[PDB]
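Following: one structure in structure tokens, then a few remarks.
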Number of protein chains: 2
Amino acid sequence: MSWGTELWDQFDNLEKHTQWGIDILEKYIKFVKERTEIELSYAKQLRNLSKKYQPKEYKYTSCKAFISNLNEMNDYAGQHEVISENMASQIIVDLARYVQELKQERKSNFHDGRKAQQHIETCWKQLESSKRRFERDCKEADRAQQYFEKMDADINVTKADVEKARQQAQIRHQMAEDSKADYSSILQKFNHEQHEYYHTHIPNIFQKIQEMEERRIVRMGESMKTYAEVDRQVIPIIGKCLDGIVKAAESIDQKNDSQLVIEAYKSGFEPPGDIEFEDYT
Amino acid sequence: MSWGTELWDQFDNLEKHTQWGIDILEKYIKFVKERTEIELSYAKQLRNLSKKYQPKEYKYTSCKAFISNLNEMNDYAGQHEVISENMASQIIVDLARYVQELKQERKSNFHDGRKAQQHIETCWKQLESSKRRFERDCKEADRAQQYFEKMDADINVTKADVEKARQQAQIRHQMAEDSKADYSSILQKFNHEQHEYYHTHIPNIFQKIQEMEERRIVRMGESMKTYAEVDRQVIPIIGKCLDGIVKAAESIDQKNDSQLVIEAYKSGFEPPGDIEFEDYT
């Protein structure tokens, strides 16, 4: 089972199918394109968020933990964004490049197809024209023969008149014969050229088209798996961010914070004791 | 080291510090609030993307894999969104609720503080007024005494005049004595009330404030770790989505796809053979 054999007469449909093929890959490329844009956007948003709440006090573990949340988020955003501007974006580039050569490769392959038809159709025109010639030359010969037969049967015509008629019949006859050989020769060429068409040129060309399409299919799949491996790299960095966060929260210390508050305001003064009795007597 | 002892005279600063405390928690709540909004947004975007490229042909593995990419993305988006509208959103609710009681608990605790000062300051006014009385009554007695001493030394004054002066001196004297006892009694109450203030009321109240603040600190931390555990749940679902995708890509089959194309267009027709020779002779 090959398109060059089983689909020998499916030029127009294969042309349509292959275009369709390019269309969905084109559409697939848009999909990942928009997805990447959404990720890049998401990242800018997290980064901007972390900046928005950063300080425009710091001694307290409560705040330090907050600054770590922010910093950790900032790094995650940046880490995430880098993966997108570098790897995600590269896959798209290669895919766009690929689609460009596919289109050419496609235009090319069908051209060879279009050309091999143009050629075979030209040998036919030749063969048809050669056959019409043989045809008419034969109608000419038959006609001339009948005339001679007529003259030859006519008792009231001369041998001179008969002769001219015999000469005319035989010349027409020879021409028919020359025309038969030309047609016979051309029918032979056509039959060879036709066989070459169906059992060589169409097969060769349609196989290139088939191989072409199967690669197109495989490429799309490979790009899908590749892109997923890229997407699968956020897990290691997401994990790292969240771990960083947990640790920040776990370093909070309400007790030391209260100790800082004492060192921040302790005045060194002692509460007043009992008041003295002033005896004015 | 306790604020009720080391910071006995740090009312205004503790009031400021504790407000600050509520302010950063308020700010922390906004942070997670905005973050959640960004996640919910991200999810809607992925979901909308998957819908945008879904079919408005299906037999080919190339397309099936595409539909799986889309479906897998749709599910991830939904799975992700649910975690956000349910868990992420709940943490915020509890935190908002918490901040509301904190504010009350704070207003309350300082009221007890404000009230214990108002009271001690009232016992002082009393003690001061009682002391001024004793003071003036003594200036009265001294004055009366001197007059009597004068009269008593005056050779040209009568015993009647002297007597009235002795009576006046002794009555003033007794009053001074009554005033001394009232002042003495009140100075005692004040000294007790004052001691109660510095070594009971301020301590009790400031400890509640301290305990209050340390809980505020711990709560913020717990909410941070909790929120991270929620964020850490995307990894299991991200992993599942990407795995689903990889499998889709791996199920592509360019060979069967070419077989389908043959079953789609095979016409059952066979290429033409050699053309017959038409001998018109």
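Following Swiss-Prot, chain A shows residues 1-56, 64-288, kept in their order.
So this one's X-ray crystallography, 2.6 Å, going by the header.
Keep in mind that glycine also has a Cβ here, set from the backbone N, Cα and C atoms.
Listed in Swiss-Prot as a mutagenesis experiment, A:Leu7 to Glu is described as follows: Impairs membrane tubulation but does not affect lipid-binding. The mutagenesis experiment A:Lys33 to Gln is recorded by Swiss-Prot, whose note states: Impairs lipid-binding and induction of membrane tubulation; when associated with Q-35. Among the mutagenesis entries in Swiss-Prot is A:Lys33 to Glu, noted as: Abolishes membrane invagination. What Swiss-Prot notes for the published mutagenesis of A:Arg35 to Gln is this: Impairs lipid-binding and induction of membrane tubulation; when associated with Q-33. Quoted from Swiss-Prot for the published mutagenesis A:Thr165 to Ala: Abolishes membrane invagination. As a published mutagenesis entry, A:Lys166 to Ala appears in Swiss-Prot alongside the note: Abolishes membrane invagination. Swiss-Prot gives this note for the published mutagenesis A:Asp168 to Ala, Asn or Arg: No significant effect. Quoting Swiss-Prot on the mutagenesis of A:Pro210 to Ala: Disrupts helix kink and moderately increases diameter of the induced tubular membrane.
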- Task: Compare the Cα of A:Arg35 (mutagenesis position) against each of the mutagenesis positions A:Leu7, A:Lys166, A:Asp168 and report the nearest.
- Result: A:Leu7
- Query: With every protein chain in view, how many other Cβ atoms are within 10 Å of the Cβ of A:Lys33 (mutagenesis position)?
  - Reply: 15
- Message: I want to verify one value. Collapsing DSSP to three states, which class is A:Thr165 (mutagenesis position)?
- Response: coil
- Query: If you measure from the Cα of A:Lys56 to the Cα of A:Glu64, with 7 residues left unbuilt in between, what do you get in Å?
  - Reply: 12
- Task: Report, as a single number, how many Cβ atoms besides its own are within 10 Å of the Cβ of A:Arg35 (mutagenesis position).
- Result: 22
- Go through the mutagenesis positions A:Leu7, A:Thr165, A:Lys166, A:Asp168, A:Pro210 for me and flag any whose C-beta is under 8 angstroms from a C-beta on chain B. A:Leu7
- A:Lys166 (mutagenesis position) to A:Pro210 (mutagenesis position), Cα to Cα, whole Å, comes out at 64
- Would you kindly give the Cα-Cα distance separating A:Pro210 (mutagenesis position) and A:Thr165 (mutagenesis position), rounded to the nearest Å? 66
- Note on the structure: In chain order, residues whose C-beta lies under 8 angstroms from the C-beta of A:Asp168 (mutagenesis position), counting only those at least six residues away in the same chain, are A:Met158
- Whole-number Å distance between the CA of A:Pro210 (mutagenesis position) and the CA of A:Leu7 (mutagenesis position)? 9
- Expressed in Å to no decimal places, the gap between the Cα atoms of A:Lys33 (mutagenesis position) and A:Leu7 (mutagenesis position) is 36
